[PDB]
Amino acid sequence: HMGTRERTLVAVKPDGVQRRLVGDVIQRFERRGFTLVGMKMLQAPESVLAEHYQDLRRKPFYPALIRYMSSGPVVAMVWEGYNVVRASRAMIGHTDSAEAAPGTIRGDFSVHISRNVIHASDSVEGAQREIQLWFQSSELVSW
Amino acid sequence: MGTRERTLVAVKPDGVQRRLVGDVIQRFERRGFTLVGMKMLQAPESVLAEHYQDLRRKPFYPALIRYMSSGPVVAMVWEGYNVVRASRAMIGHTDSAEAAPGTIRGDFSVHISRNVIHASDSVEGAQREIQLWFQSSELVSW
Amino acid sequence: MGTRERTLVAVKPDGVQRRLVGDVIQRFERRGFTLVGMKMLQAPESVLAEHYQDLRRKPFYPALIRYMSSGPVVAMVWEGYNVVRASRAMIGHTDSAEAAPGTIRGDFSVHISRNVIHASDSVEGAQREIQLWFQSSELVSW
Amino acid sequence: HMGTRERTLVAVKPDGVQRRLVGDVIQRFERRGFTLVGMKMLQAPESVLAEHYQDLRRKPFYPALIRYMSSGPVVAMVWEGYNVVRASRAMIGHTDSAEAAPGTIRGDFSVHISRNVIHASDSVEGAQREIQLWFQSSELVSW
Amino acid sequence: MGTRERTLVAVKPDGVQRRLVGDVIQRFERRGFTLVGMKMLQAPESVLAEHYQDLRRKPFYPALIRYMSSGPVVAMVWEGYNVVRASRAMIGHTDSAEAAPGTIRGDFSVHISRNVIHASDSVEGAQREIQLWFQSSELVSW
Amino acid sequence: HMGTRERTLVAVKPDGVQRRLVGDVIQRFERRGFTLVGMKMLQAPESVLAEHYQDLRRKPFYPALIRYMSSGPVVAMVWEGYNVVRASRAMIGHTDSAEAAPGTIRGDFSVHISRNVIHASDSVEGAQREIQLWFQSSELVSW
C-alpha cells in the first residue's frame, strides 16, 4: 500500500452531483493515469459524515455542514497510483473556490466554500482512515 | 411515469481499462439525464448468466462470460424522459466498426466483441436489469 | 452571394438556463462560420408572434409563446458558404429524442417542446428572421 | 448588487473574436456557475473606448490602443454571481499573456500584451462604472 | 493481418492552416488506433500527381494540384482492426456541407474543395498510398 | 529568427505516445496560436539522444534515461511564434509531474519524473542547438 499502490479517497459533493460535474471530475483523474479501484453513489448516513468530519465537531458550522452533506447523493471513489494523495490534493485547489487557481477543479467549477464540489484525503494516513470508513473491503477491486 | 423512465447503462471491462468512464458519464450528463444509481463491481457469474440468459443458446456464450468478468464494470441507472430509446441511439451499432461517429461506439470502439458499453434495449428489459444489478436501497431519487 | 449567405440562430430559454451558450457557439466557430451579429434579450411577444406566424393556427401555439418568453434568448447571425443548410443539419431533428448524436439536439436535448435551439429553415426565411430580430446597425461584417 | 448579486463586465477583444474563441471563453464562465445577464456584439465607438480606458490617456500607447480596439467587433457581457469580480480577474491571468499561468484564459490562448483576448473589471466599483458605460439598463435581464 | 491493417490519413493544407491537427489526431487516438508513422512536409508535385493519377482526366485537376501544394500537409499512418473503413466513416462525405455532424468534415468543414482531410478508400489503395508517402524506415511498429 | 520568428523544439516522449496524448499535446500549442513548422515521428538513435542529453552524462541515471528514451517512438516538433520558448516552458510544468501545477501539461497528465510526457527547449540558444540536432533544414517548412 505504498509507492505505486498508494490510495486515496475522492468524493463528489452534493453540489457537484446536482450541477452534473461527475463525468468532468472523473475525466481529470483518468487522464492523469490513475486507476479507479472503487466507486459508488450514496446518500451518506449522518453517522458516517460525523466520523468523516469528526475533527471539526467543535466548529460552529459543523451542524450546518452535516445537514448539507446529507442533503443529497454523494459519489465516493477510491483512486490508486504513484503519489496519488498529494497529486489529488493539488488538483482540487484551495478550500475557498473563489481563491482556488484556474486549472484546479474548484478553480474551474466553483466559487463557494462549503459548496466546493469535491473532497480528497489530505494525507496518506487520513486516506487509509477515510477509505475504511466509506468502503467495505469487498467493494474494492484490484487490477 | 414518462419523466420517471429509467434504464441500465454499464461500462464494460474494456471501457474501464481504457479509462473512458468520465467520457461516457459526461455524455449522459450533458444530455440532461439524472444519475440515480451507480457502482463499480466485479460482476458475479450468476448475475451475468441471468443478465445474458437470452444468449445462452447462441454462439460464443462462453467467450461472452469470459470477457464480461475479465475486470470490473461500472453499472449506472439513469432517469429521464424517453431515456431507454435515447440511450440506445447514443451508444450506436453493436458492430462498433459500423457505428456512426458521434455515438459512443462510433467514437471509442472498433470491435463487435469488445464494444465498450451496454444499455437496456427496452423499458421492460430495463426494469429487469435494474432489479438484477441494484437493490432498491442503492437507488437515490433527486 | 454564396459565401455571403446568412442565417439566424437562436438559443432558446432552456439552452440559456442550462448554460449551453458557449457549447453552441463553439460548434459554429469550429465549423468556420463568421459571427456577424449577436445579443441577449427577453423577446417581446410582438416579435415572437411575427417569428412564429405560421404556427398561429396549429395546436399548442399559446404553450409555444409561453415557453419562448419564459426567459432570455440569445439571437445570433452567422455568415458563410451554405450556412443555412449546414446550420440545419447541425441542430438535428425537431424531436430531440430522435435527433442523431453529434447534432446539437441529439447531444443536449431530450424533448420536442424544449429543444434548445432554433435555426432558419431557408434562405428567404433567414432574410425575414434576421430583419425581424436585428437592425442593420447591429450587424458587423468582418 | 452585493454578495450573490455582484456583477462584472467581461469583453472579448477583437483578436479573440477573429481567432474564434468566443465560445471557448463563454464555456469557462458558464461552467463556473455564473449567470449571463447581458450580452452583445458591437464595434465600440471611440468615445466609449476613451472613457473605458480613460486613465491610460497619458500613456504613449493610448492612441494605438484606441485604434486597435475599434479595429474590429468586440463581444461585451455582464456576468452575475457570488465573488464574480475577483473570480473573473483570477480566470483571465496576467496582462502579459506570455507570463500568464496555464489554465487562465490568457495563459491558454495568447502570447501578446495588447492582443490578450479578453478584458474583465478589476474591481466592484470599476465594474459598476464599466457596465453603465457599455450597457443601457434595458439590455440587462435579471433571472 | 486483421489487426495489422493500415491506412493513410493526411491533413490537407487548409486543416493545418486552420490549426485542426490536434483535433484530427485526437479523434483517431480515442478510437484506439495506433499511430505508426507521421510527418509534416510540403508535398512534391510528382507525389501528388501519382497520388491523384485517377483524377488526371477529370475536371479541375489543376485546381486540385494547386490547393494541395499551397502549404504543408501532415501525413500519418494509422494501424488497427478495420481501420480503412472506420477512418472512411469518420471523415464523412466528400461534400463537407452534407457531411453528417460528428464526422470530421461535418464538424470542421463547409466546402467540397477544401475538405480538411484525406483517408485511403480501400486496403489496396492504402498499401499504394503508404508506399508513396513513406519509406519503410519511417514506419515504427509499437 | 528573433521576436515573432522565434522557434523551439517540443517532443512527445515514449510514454506520451503510448498513452495516446499526441493529439492532446498538439491542441494546446495550436490553441495558443503557434505555428507548426516541422514534425515527425521516429525512434531516436542513441547517438542523437546522447547529444540531446549530453550535459547529464555524468549523472547515474543517464544510462537508464538513454535506454528509456529509445524504448519507443517519439514525436518531434518545431513550433514558431512570439515568446514561443518561454511560453512552452511555462505550459509544460515542473520536471517532477507530481509537483507540476494543474493546467500545465505534466500537471494534467503525469505523476512521474522520467515519464513526464514531454520535452521543450529551455532557452533560445538551446532550442537552436536542439532543432539542428533533430531536424535537417529541408524538413522545416516556413509559411
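One-based numbering along the chain as shown.
Determined via X-ray crystallography, 2.4 Å.
Any Cβ shown, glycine's included, is placed from N, Cα and C.
As annotated by Swiss-Prot, active site, pros-phosphohistidine intermediate applies to D:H119. The C-beta environment of D:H119 (active site, pros-phosphohistidine intermediate), restricted to residues of the same chain at least 6 apart in sequence and closer than 8 Å, consists of D:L9, D:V10, D:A11, D:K13.
A coil conformation is recorded for D:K13 (ATP binding site) in the three-state DSSP classification, outside any helix or strand. Here Swiss-Prot flags D:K13, D:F61, D:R89, D:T95, D:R106, D:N116 as ATP binding site, drawing on similarity to another entry.
Under mutagenesis, Swiss-Prot gives D:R58 to D (Swiss-Prot position 90) with this note: Abolishes cardiolipin-containing membrane binding; decreases lipid transfer and pro-apoptotic activity; does not change phosphotransfer activity. DSSP assigns D:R58 (mutagenesis position) to coil in the three-state reduction, outside any helix or strand. The Cβ of D:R58 (mutagenesis position) lies under 8 Å from no Cβ of any same-chain residue at least six residues away in sequence.
The Cβ of D:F61 (ATP binding site) lies under 8 Å from the Cβ of D:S114, each on the same chain and at least six residues away in sequence.
Least packed by the Cβ count within 10 Å, out of the binding-site residues D:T95, D:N116, is D:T95.
Largest CA to CA distance in the ATP binding set (D:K13, D:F61, D:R89, D:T95, D:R106, D:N116): 23 Å, whole number.
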